[PDB]
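K.L.:
Starting off with a structure, shown below.
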Amino acid sequence: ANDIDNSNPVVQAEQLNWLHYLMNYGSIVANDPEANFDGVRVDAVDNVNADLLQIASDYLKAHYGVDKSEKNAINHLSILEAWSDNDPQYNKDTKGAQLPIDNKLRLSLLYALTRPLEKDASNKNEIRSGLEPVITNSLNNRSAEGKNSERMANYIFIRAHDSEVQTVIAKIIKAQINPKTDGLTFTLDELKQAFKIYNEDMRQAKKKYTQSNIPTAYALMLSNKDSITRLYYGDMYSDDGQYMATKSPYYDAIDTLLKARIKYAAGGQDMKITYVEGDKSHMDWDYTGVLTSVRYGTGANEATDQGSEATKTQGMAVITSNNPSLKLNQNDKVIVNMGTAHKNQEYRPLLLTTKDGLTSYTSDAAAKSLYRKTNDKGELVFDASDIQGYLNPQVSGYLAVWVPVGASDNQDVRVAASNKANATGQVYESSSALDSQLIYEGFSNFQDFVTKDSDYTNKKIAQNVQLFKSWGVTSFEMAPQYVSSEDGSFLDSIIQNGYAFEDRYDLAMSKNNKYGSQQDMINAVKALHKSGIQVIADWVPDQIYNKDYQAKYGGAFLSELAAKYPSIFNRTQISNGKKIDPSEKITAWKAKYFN
């Protein structure tokens, strides 16, 4: 493991050369422009690598014109891995071309929904919070008093390949397999033993290790205005085993929410907590907060907006408690204001919590008899017969989603990208068009190695494109495709592909990666493009492991890039106070380019 010296202007030129290779991989290697990557995931890791964010952003502007229209920006959707303590402000202050993480809301969701109650807990900080932070503690404050400040473009997730997976396995191994584990380094046999317990724990009502209320997390993220959700592979399927071989217990609930977002999620948003009095004598944790989140549908931005009759079948309500023992007394009410656009209108449940889990309703007719009609002010009223705390595999508390009756089967409330430049001059301005995008992180670190060729991740991706389309996936984030090194160090033990590599330019070419052959990779990218889904490339310029493809392609494109995109070469970089130096090609990594 060697840290690359990204303060060196010749290295900075090589990192640009590599970015160009990844995004034009099809044209350069396969002579096939349908096998190119559309967007990039930038993972700079360290503050010393700051300059690479401006180099990447300058390339995306010059090559794709992402700064010249919303359309160009949305058609090359790019993201920033968690980097600084304020990625949104840093990306804005620099004129950067990547979506930042809404890290504040990610932590608000984890601590309000997924952590255990006080009794069954690790320490004071791993105690489940109230729901109040889910409204206010976000890059975009969604309270009545906070929603009117400038909105910031962002992506949100509850889990990822590198987030809220390994840390759970580490707990299981330390508790039950190998006390005196140092985390970080595990054997394949330790992982296999841990994943048997992990998979059992995830399917239980009482979760010792895994996250509570994952469906509730998705209901809130997918219905939120001014955000793009990144769906995690491991929330739909098992984090271990063959690719897409076993569904997660949460598959059906999240599938229901993904389809409903396309059909109903539009117009303005209001969020509110109602503190019911409660029974208390029949309650453990005394928290009586019930969160509601309403979308008004196209044409209505506020509770008082009229809308039109042609938008009546849009909008939705999410109702949630995070308290498994919540009981309303017989006088308690939760009022949900669906808006003045939704007076005297029939609503039916999409999702309801029961003793056993979540009931999903695939049509209006499936839920006839559960129909409820708003009053002349546009209010639904729920009481003790509707809302109750439950403890089941799906829910710790209560989850309901309500939708207006009468939507057509193929109703789609998503908005096309504007052809105009953003007035604010940002690459990504928060909008209904940007909210219409959804990213899928389509891999887990802990996928099993294949038994036969038919198991390969990249073959399965090409075979299931229409499933991804039905979920509203506009951007598919593929695993890093670099041929893996084989040694002691977690990225090499599980061969997650890139992350641990000896050749930056070797994408399943000297041999298969974990995910299949060069042709399997190419065909997955082509299949996704044929149904209009973008593919994101994984740009990881921090490290390299120790006549390859670095030799063939190293510095090969700098002449062409200098001729076409001079703006990239004219910038004086902040950290070293120098322009990038393309006068030397890096055809082999040596000590001179490390630290």
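By the numbers in Swiss-Prot, the shown part of chain A spans 423-968, 1006-1054.
When the header is checked for method, it gives X-ray crystallography, 1.9 Å.
Including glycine, each Cβ sits where the backbone N, Cα and C put it.
What Swiss-Prot records for this protein is below:
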{"type": "VARIANT", "residues": "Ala688 to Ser", "note": "In strain: MT4239"}
{"type": "VARIANT", "residues": "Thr762 to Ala", "note": "In strain: GS-5, MT4239, MT4245, MT4251, MT4467 and MT8148"}
{"type": "VARIANT", "residues": "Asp964 to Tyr", "note": "In strain: MT4251"}
{"type": "VARIANT", "residues": "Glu1019 to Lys", "note": "In strain: MT4245 and MT4251"}
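Could you place these features in context, so I can see how deep they sit and what lies close by?
P.N.:
Residue density at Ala688 (variant position): 24 other Cβ atoms are found within 10 A of its Cβ, drawing on all protein chains shown.
Annotation for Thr762 (variant position): same-chain Cβ neighbours under 8 Å, separated by at least 6 residues, are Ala725, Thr726, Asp727, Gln728, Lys799, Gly800.
Proximity of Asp964 (variant position) to non-local residues of its own chain (separation of 6 or more, Cβ distance below 8 Å) is seen for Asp425, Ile426, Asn428, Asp465, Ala466, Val467, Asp468, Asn471, given in sequence order.
Around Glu1019 (variant position), no same-chain residue six or more apart in sequence has its CB under 8 Å from its CB.
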K.L.:
Going by DSSP, is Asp964 (variant position) part of a helix, a strand, or coil?
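P.N.:
Note: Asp964 (variant position) is coil by DSSP, not helix or strand.
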K.L.:
Would you mind working out the Cα-to-Cα span from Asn968 to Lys1006? 37 residues missing in between, answer in Å, no decimals.
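P.N.:
The separation between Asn968 and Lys1006 at their Cα atoms is 15 Å.
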K.L.:
Which three-state DSSP class does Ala688 (variant position) fall into?
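P.N.:
Looking at the DSSP assignment, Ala688 (variant position) belongs to neither helix nor strand, so coil.
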